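The structure under discussion appears below in the form of structure tokens.
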Amino acid sequence: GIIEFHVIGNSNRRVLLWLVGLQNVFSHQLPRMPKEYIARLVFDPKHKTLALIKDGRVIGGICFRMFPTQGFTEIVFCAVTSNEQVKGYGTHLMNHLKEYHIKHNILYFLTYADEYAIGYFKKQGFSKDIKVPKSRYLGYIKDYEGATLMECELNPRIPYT
Amino acid sequence: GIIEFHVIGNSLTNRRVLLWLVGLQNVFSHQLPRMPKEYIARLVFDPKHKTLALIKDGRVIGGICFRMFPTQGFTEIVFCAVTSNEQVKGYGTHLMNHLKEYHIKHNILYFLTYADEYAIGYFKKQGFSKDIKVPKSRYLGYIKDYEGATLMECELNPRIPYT
Amino acid sequence: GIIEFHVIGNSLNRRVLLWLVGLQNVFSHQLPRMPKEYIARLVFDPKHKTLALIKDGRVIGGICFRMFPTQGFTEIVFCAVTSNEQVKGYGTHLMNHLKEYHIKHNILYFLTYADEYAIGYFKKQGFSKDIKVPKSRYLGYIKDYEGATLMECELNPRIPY
Amino acid sequence: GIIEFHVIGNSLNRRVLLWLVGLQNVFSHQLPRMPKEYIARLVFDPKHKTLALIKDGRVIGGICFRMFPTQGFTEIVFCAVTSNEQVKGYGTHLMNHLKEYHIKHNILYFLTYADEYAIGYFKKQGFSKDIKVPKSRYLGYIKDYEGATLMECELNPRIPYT
Amino acid sequence: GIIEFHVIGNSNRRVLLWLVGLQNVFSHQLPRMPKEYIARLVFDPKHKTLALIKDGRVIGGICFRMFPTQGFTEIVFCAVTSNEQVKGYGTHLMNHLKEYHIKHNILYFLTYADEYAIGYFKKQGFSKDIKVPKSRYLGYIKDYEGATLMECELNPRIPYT
Amino acid sequence: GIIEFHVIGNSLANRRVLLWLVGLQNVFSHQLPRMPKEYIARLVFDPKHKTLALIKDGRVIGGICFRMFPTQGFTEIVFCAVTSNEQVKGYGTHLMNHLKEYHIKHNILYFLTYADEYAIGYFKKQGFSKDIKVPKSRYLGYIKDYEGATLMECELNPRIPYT
Amino acid sequence: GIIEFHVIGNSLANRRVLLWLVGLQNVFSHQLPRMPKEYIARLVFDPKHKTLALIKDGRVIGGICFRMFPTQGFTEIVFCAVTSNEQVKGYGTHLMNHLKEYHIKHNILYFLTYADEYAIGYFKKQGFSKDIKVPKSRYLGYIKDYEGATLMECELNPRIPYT
Amino acid sequence: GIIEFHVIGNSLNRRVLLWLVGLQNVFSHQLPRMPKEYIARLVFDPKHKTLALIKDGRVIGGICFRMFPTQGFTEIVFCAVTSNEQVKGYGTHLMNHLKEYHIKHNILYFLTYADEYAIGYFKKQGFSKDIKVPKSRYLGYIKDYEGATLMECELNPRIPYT
Ligand SMILES: CC(C)(COP(=O)(O)OP(=O)(O)OC[C@H]1O[C@@H](n2cnc3c(N)ncnc32)[C@H](O)[C@@H]1OP(=O)(O)O)[C@@H](O)C(=O)NCCC(=O)NCCSC(=O)CCCC(=O)O
Ligand SMILES: CC(C)(COP(=O)(O)OP(=O)(O)OC[C@H]1O[C@@H](n2cnc3c(N)ncnc32)[C@H](O)[C@@H]1OP(=O)(O)O)[C@@H](O)C(=O)NCCC(=O)NCCSC(=O)CCCC(=O)O
Ligand SMILES: CC(C)(COP(=O)(O)OP(=O)(O)OC[C@H]1O[C@@H](n2cnc3c(N)ncnc32)[C@H](O)[C@@H]1OP(=O)(O)O)[C@@H](O)C(=O)NCCC(=O)NCCSC(=O)CCCC(=O)O
Ligand SMILES: CC(C)(COP(=O)(O)OP(=O)(O)OC[C@H]1O[C@@H](n2cnc3c(N)ncnc32)[C@H](O)[C@@H]1OP(=O)(O)O)[C@@H](O)C(=O)NCCC(=O)NCCSC(=O)CCCC(=O)O
Ligand SMILES: CC(C)(COP(=O)(O)OP(=O)(O)OC[C@H]1O[C@@H](n2cnc3c(N)ncnc32)[C@H](O)[C@@H]1OP(=O)(O)O)[C@@H](O)C(=O)NCCC(=O)NCCSC(=O)CCCC(=O)O
Ligand SMILES: CC(C)(COP(=O)(O)OP(=O)(O)OC[C@H]1O[C@@H](n2cnc3c(N)ncnc32)[C@H](O)[C@@H]1OP(=O)(O)O)[C@@H](O)C(=O)NCCC(=O)NCCSC(=O)CCCC(=O)O
Ligand SMILES: CC(C)(COP(=O)(O)OP(=O)(O)OC[C@H]1O[C@@H](n2cnc3c(N)ncnc32)[C@H](O)[C@@H]1OP(=O)(O)O)[C@@H](O)C(=O)NCCC(=O)NCCSC(=O)CCCC(=O)O
Ligand SMILES: CC(C)(COP(=O)(O)OP(=O)(O)OC[C@H]1O[C@@H](n2cnc3c(N)ncnc32)[C@H](O)[C@@H]1OP(=O)(O)O)[C@@H](O)C(=O)NCCC(=O)NCCSC(=O)CCCC(=O)O
């Protein structure tokens, strides 16, 4: 149906049910993390979420945490619901997220990828060469140990969307 | 007895809480004799200081005074004590665990603190470590420094329940 | 006509408004390979300021910059003097005002990237390739460009009056 | 006669206003190479406060400072004692008061610059050329007087200074 | 490419950037017009502008000024950006402007056209025979020595879009 | 059988008037079928158009939708219709008269209308004329132009009672 | 008797003004007895119409009803009358002289009127002309063109003391 | 000395009032065969504006005008500068300022009835006898003094006059 992207968060029913929608999709695709954890982070004020909507219904999104005081943006949760993967949705999601960030003058993503995920983060432009001083992000980015930290650098000249 | 925990603090915007804070200043000062009593009470009743209080039968029997630095990304452990006839019962670790839970819920996962010789052992068993991942450039001037004490650090795991 | 220097920006005034569009035009005209949209987005960003050089109510040049007190330097984003008034010292006065403005604001370091068409002008303004600012302090704060040369300028602090 | 301290500033009283002028006077006289008006814009800046030393009604000394609590330190801007009150301990009591004041606001580091003529006083007040504080924490905030040693003082909140 | 139309003006950031986008497209497509004149009118509040928005960015517009008291509108600027011309965009912009002017009780367009623009206005149902009296438009619309005054009369009983 | 006149219009209205406006838009739309019913609708509910409604047993049977241009010194006649089973009874004249008297009481003295081939003798019999004394500069681009229709004019005497 | 001039009308009255207006409604209709009293009354009390009243000994003895059309730059003389026991004494010429002075001070420099056969003499003596300098497009429709009545104009000079 | 321009008038502030009276003097004195009553009644009329030329406090000239925004033009009513400051560009700088003022208020036509001594000046200011504004549009809104020359000036809104 109509496909739409909304950057939504907690500061309205339509947004609220979308946020439960997202928390359902993040808990279900990322089972290794307590659903109570995903709920707090999704419904936190400082966290925003880019929501992919197919016909009223959440099917995917990205939860992030902008650190404009730090120069970068932390990518917290990335899921696309199982009957919607591998149709290039995750890419469209990352690009809207990229476009959103260049419009807000922020040019580095930082995220902790799991072994299963790294291939998709490559294909979005993320590298293992972390050019940000560890002193800049340690303690702000939620430091999963074992998970693999990656960087992305945006070019505010390219239209990502 | 009945046991309750409570994050309390001197608000600039109540009386149970007041007498509760007084009781903590009395515990901290008497269990921490080389801390001047006036210095403790200044910190406790300071607004940007919170204080997890441990209450047994309405009576303060311990607690941790801490100062959050969310902009910096870590919490300063300021005081903690358990009153003398309630130590070695596990109350000290229950305070720490609860303190750890509150701090996941507030998206902070780093504890800094200075320890004398006599407290260093306790903090290791709360899973602090001498190795400090946090940049000096981030905590210096915000945490009450202590020349002559160890700087300990603790890293919390948001995927874990502590209480 | 009489020359005026003003440090302006979007405040988050009709005369300042049309001046910011004037700057957006001489910036986007003299830096022709840069997206008009991008220059406009930055000129009108509230956290960027622009030293405008005014001659007869009309914009003839200026320097778009972005200060980083928390980091001790200022990023210089755009510098252009309009064509019919270049090589008249106008560029130098703009740079010299900027230096005066920053000494008074206790920032004594400029960081800029210089393409080959512009690097000489910056050398002649007291810039060097010798970046004394720790890389620790500027990554993720200055728009890292590849293929361009990062230049530094260190100001000399002055006791006013 | 009566000696008396007050932390004065220009916010948004005739007594306080003339007190400030006296402070600009004493500062500008004891710092003769400082432009008088640069001293003026500072004393009367809202973000600057001054610890005034009044003696029998009259400004004889002071320490002008700017607090940077979001950065954990205070910048010491001007110290001075009028010349016929120097070498009496007035300078030290002015400092010790400024310390006691800052313990109470949980700022525990002083930064300042020291020319030839006053570094010895600052060392007697416990300032060191070792700067514990991150250069990343003050480089864009404090006025640099290049040619004058930057010095730091770290405060112990557990001790009385008054 | 999601195209979309909007009648906007100066009384919101994206609207501001949208007008800058418009002032740009106008200057570049109408070079003999001073850039500052174009901006002075676009950001004048009695002047509205029908922005054509391809995939988020301005790629065309008509700056017009409505004169209800006088019973007509002034067509002030017309442009479609260079890469998007001869696709129909110019005619679609006129038709939307015509519908807006039906639903607003205004059924007369006046414009001055130089020789290169006369072809386009004839195609949009403009004519050189001006039935509005000089008494009604003169000194209200900005006249142009040597440009043809072109007139258009709309049918409120027609759908134009 | 009780017949009333009311000058109504869309105030920028209660249900009786709203329903009347609709009934007027219904009637105008049927007795004028070459007029887009969406155009009739948009005009009748315009806040600067008024309508002299002929009502019988609470029911709209006819009206004259007009547009007063007091700055220009005349009124435009927009729509004129009596329902079909009430025509040729003299309703359309009483409507014109009530409208004529309405306007001299409002110090407007000129009517302008466009009349197709099939409406011209109606207006002739209500005092309208093809000879326009109003200057083209006064009305052009203020009245809705209908190319191929005859512009008609009417001059009202304020020393006359019309009703 | 003490004579007075007062520009009055029905605003949006004062019981001394309101009785003056009927005093005028009387004098106008009685001196112009072939115009319906109703038409005179409606106008005198129309609020876009003012009246310059001539008050002798408190009673009304004449006046000039007028209508200022500033947007068009002219005023219309609509009624002029002096009580019968007070004609041929200079009253109609003072009333006009005041009307003139008043309009200079309001930056209006043209008077128009449609004079009947019996008025024309008076208007000429007040410097009125049949030669109309104001284009037809400015007054037509705004002032009523009675068949058989003579448009006459008066052009005022602001550098002249009229009163 | 210091020279400033000020569009002033009576709003229906004493330094303004004394400034208007200064204008009514200067006008009345440069235009002696015009009744001073009439000059004054205009200058202080509220539908009238006056662009004042202040040199060292003192009003040395100005232009009294009347904007007819509904009719699309502005009447020039009085132009004078003091007898001992003419022929220095003052009256031309005054009109240039009046031109810019009217561009921003989108009124791009001036009309004036000139006496024979004025005509040269308005022509240097770019006035001409070829009136594009239809009679219907200005007639009666401006008094047509017999013997006076109706002149017109069209302003170009893309040119910078000041
Ligand atoms: C990976 C996504 C989010 C993307 O879904 P998508 O729409 O299918 O992506 P697409 O545009 O259609 O395809 C893009 C392209 O990415 C490549 N790719 C390589 N590895 C993978 C992979 N594991 N999954 C999905 N795609 C992957 C595929 O080949 C795709 O096609 P392509 O090769 O480009 O032609 C989705 O498949 C999903 O929800 N997976 C399960 C959740 C997950 O594992 N998320 C990653 C971790 S989230 C985070 O920020 C960290 C949490 C903490 C931690 O991990 O430690
Ligand atoms: C440390 C506490 C508060 C803990 O009391 P508790 O309820 O009895 O603890 P528990 O859970 O029952 O047992 C914990 C376990 O920790 C072990 N342990 C090893 N070393 C120590 C040690 N030094 N102190 C307390 N326990 C210690 C004990 O064997 C306990 O049993 P376990 O090993 O688990 O079988 C208590 O002993 C006390 O009141 N101590 C004196 C107050 C004190 O020194 N607190 C820490 C310093 S305050 C601060 O934040 C630092 C200020 C800056 C500076 O000091 O320089
Ligand atoms: C470069 C400026 C802004 C300076 O204009 P100006 O008024 O002529 O300066 P001036 O005081 O009269 O001349 C002083 C001196 O500058 C020297 N110079 C050396 N190289 C150049 C050069 N490439 N362009 C202009 N001047 C240059 C001239 O020889 C002059 O020599 P002199 O000292 O008089 O003997 C102007 O020419 C201009 O707008 N040029 C075209 C646009 C441009 O390339 N601007 C500089 C790039 S913007 C930038 O690098 C900021 C960051 C951009 C990014 O991040 O990518
Ligand atoms: C330095 C002060 C302010 C101190 O006043 P005081 O009453 O004499 O202090 P005290 O407690 O009685 O004496 C304590 C001790 O200070 C020692 N000392 C060593 N060197 C100096 C020195 N250069 N000046 C003053 N005292 C100095 C004296 O020997 C005393 O020693 P002691 O206590 O007996 O062991 C005074 O001498 C004075 O007013 N001097 C003139 C102004 C001045 O030098 N101010 C400090 C310059 S920094 C400033 O405020 C400007 C900004 C920085 C910049 O310009 O870059
Ligand atoms: C005129 C427009 C805006 C329209 O372009 P467009 O998107 O290509 O329109 P289209 O529907 O795709 O094609 C329309 C059709 O109109 C015909 N035509 C005749 N002359 C022209 C012409 N000069 N340019 C474009 N088309 C023109 C062409 O045959 C076009 O294709 P078609 O007939 O459908 O096969 C465009 O060409 C353009 O951007 N031109 C540059 C600026 C400009 O020419 N503006 C018009 C005058 S600005 C004004 O309103 C008055 C300012 C005062 C003054 O000039 O003095
Ligand atoms: C014309 C009216 C509205 C009036 O009808 P009514 O109630 O019967 O009036 P009445 O007092 O009994 O007068 C009947 C009298 O009018 C005469 N007559 C001469 N020509 C016509 C004519 N063309 N149509 C209707 N009647 C006409 C008849 O011979 C009758 O003779 P009579 O006066 O009784 O001796 C009615 O017949 C009707 O419903 N007509 C259908 C709609 C219509 O044509 N309305 C007039 C035009 S709408 C407009 O305002 C113009 C919009 C723009 C445009 O037209 O382009
Ligand atoms: C006209 C007036 C108002 C003037 O009477 P007044 O107070 O005596 O004025 P005055 O200063 O003493 O006379 C100055 C001079 O006016 C001359 N005059 C020349 N023709 C006439 C004339 N036809 N009627 C009255 N006076 C006339 C008299 O001869 C006087 O002496 P003069 O000949 O100059 O040596 C008076 O006669 C009167 O009230 N008459 C009855 C009403 C009347 O006819 N008023 C004239 C206005 S007509 C009107 O308002 C409706 C026309 C609108 C329309 O329906 O189209
Ligand atoms: C005309 C002005 C106002 C001009 O002020 P200014 O500073 O002297 O003029 P400027 O800037 O130096 O420009 C001088 C230049 O204008 C040329 N010019 C040609 N004819 C004349 C002329 N008749 N008067 C003044 N200048 C005249 C002179 O050759 C000068 O040559 P230039 O252009 O400098 O090379 C001045 O001379 C003056 O105050 N004159 C006395 C009052 C006067 O005549 N005012 C203008 C009449 S406006 C009016 O109300 C007339 C009656 C209108 C009505 O019927 O309501």
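Per Swiss-Prot, chain C residues shown: 497-508, 513-661, in order.
The way this entry was determined, per its header, is X-ray crystallography, 3.3 Å.
Each Cβ is built from the backbone N, Cα and C atoms, and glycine gets one as well.
Residues annotated as active site, proton donor/acceptor in Swiss-Prot: C:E575. The acetyl-CoA binding site annotation in Swiss-Prot covers C:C579, C:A580, C:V581, C:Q586, C:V587, C:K588, C:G589, C:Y590, C:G591, C:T592, C:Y617, and the record cites experimental evidence as its basis. Residues or ranges marked as succinyl-CoA binding site by Swiss-Prot on the basis of experimental evidence: C:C579, C:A580, C:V581, C:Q586, C:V587, C:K588, C:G589, C:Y590, C:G591, C:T592, C:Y617. Swiss-Prot lists C:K549 to Q among its mutagenesis entries, and the accompanying note reads: Mimics acetylation; reduced ability to acetylate and inhibit PPARGC1A. Strongly reduced ability to acetylate and inhibit PPARGC1A; when associated with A-307 and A-735. For the published mutagenesis C:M567 to A, Swiss-Prot gives the following note: Reduced ability to acetylate and inhibit PPARGC1A. According to Swiss-Prot, the mutagenesis experiment C:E575 to A carries the following note: Catalytically dead mutant; abolished acyltransferase activity; when associated with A-615. Quoting Swiss-Prot on the mutagenesis of C:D615 to A: Catalytically dead mutant; abolished acyltransferase activity; when associated with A-575.
What Swiss-Prot annotates, mapped onto the structure for a quick look.
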residue : record                  : contacts (Cβ under 8 Å, 6+ apart)
C:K549  : mutagenesis position    : C:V503, C:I504, C:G505, C:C564, C:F565, C:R566, C:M567
C:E575  : mutagenesis position    : C:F565, C:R566, C:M567, C:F568, C:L611, C:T612, C:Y641, C:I642, C:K643
C:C579  : acetyl-CoA binding site : C:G562, C:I563, C:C564, C:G591, C:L594, C:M595, C:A618, C:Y621
C:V581  : acetyl-CoA binding site : C:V526, C:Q530, C:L553, C:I560, C:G561, C:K588, C:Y590, C:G591, C:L594
C:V587  : acetyl-CoA binding site : none
C:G589  : acetyl-CoA binding site : none
C:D615  : mutagenesis position    : C:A648, C:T649
C:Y617  : acetyl-CoA binding site : none
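When every Cα pair among C:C579, C:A580, C:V581, C:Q586, C:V587, C:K588, C:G589, C:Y590, C:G591, C:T592, C:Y617 is compared, the largest distance found for this succinyl-CoA site is 18 Å. Here the recorded positions are C:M567, C:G591, and the one ringed by the most other CB atoms within 10 angstroms is C:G591. Annotation: residues between C:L508 and C:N513 (4 in total) lack coordinates; Cα distance 12 Å. Proximity of the mutagenesis positions C:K549, C:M567, C:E575 to ligand 3, judged by a Cβ distance under 6 angstroms to any of its atoms, singles out none of them.
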